[PDB]
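Structure, as structure tokens:
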Amino acid sequence: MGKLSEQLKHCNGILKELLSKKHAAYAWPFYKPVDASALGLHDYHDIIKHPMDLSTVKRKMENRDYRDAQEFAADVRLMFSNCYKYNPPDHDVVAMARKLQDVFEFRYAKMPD
Ligand SMILES: CNC(=O)c1cc(C(=O)NC2CC2)cn(Cc2cccc3[nH]ccc23)c1=O
């Protein structure tokens with residue numbers, strides 16, 4: 001019933017949408033941790049100090065790690081910030097990040113107060 005639980009269920013809804021087939025064409029680079037070794041990105045962990053991905057966010061939601069919506073948002077935005085910091089701004093992964101962030105920001109804005 002409480003405000004924090006209700007706001008966290010909004011976040012869970014967003015999370016579920018970000019991982020849905022509706023957004024899969026652009027969301028898929030954010031499903032799993034960046035495997036820097038597999039992708040040849042041997043400078044990734046020198047540039048990105050706090051890696052984040054939707055699977056980690058989902059793990060933290062399932063483990064009741066997130067105490068409020070603001071904590072959930074900070075992880076989702078960190079994932080996007082990491083993409084914008086590491087990747088050239090003309091790489092498809094950045095375009096895909098932009099589109100998924102647009103989904104995140106517009107539904108997050110509708111959070112029950
Ligand atoms: C969060 N993900 C990343 O930061 C990421 C970085 C790089 C990457 O190679 N970045 C280099 C600096 C350019 C490659 N991938 C895979 C990928 C994703 C999307 C389109 C693609 N087209 C070709 C590969 C590819 C990612 O998911």
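Along the chain as shown, residues are numbered 1 onward.
Looks like X-ray crystallography, 2.3 Å, at least that's what the header says.
In case you wondered, yes, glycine gets a Cβ from its N, Cα and C as well.
What Swiss-Prot annotates here:
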- 2-111: domain 'Bromo 2' (DOMAIN)
- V34 to A (Swiss-Prot position 376): Abolished binding to histone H4 acetylated at 'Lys-12' (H4K12ac) (MUTAGEN)
- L39 to A (Swiss-Prot position 381): Reduced binding to histone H4 acetylated at 'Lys-12' (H4K12ac) (MUTAGEN)
- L41 to A (Swiss-Prot position 383): Reduced binding to histone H4 acetylated at 'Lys-12' (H4K12ac) (MUTAGEN)
- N87 to A (Swiss-Prot position 429): Abolished binding to histone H4 acetylated at 'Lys-12' (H4K12ac) (MUTAGEN)
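Under the three-state DSSP scheme, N87 (mutagenesis position) falls in the coil class.
Close to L41 (mutagenesis position) in the fold, though at least 6 residues off in sequence, lie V34, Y86, each with a CB less than 8 Å from its CB. Within 10 Å of the C-beta of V34 (mutagenesis position) there are 21 other C-beta atoms, taking all protein chains into account.
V34 (mutagenesis position) falls outside any helix or strand according to DSSP and counts as coil.
The DSSP breakdown of the domain 'Bromo 2' (2-111) into helical (H, G, I), extended (E, B) and coil residues amounts to 78 helix, 0 strand, 32 coil.
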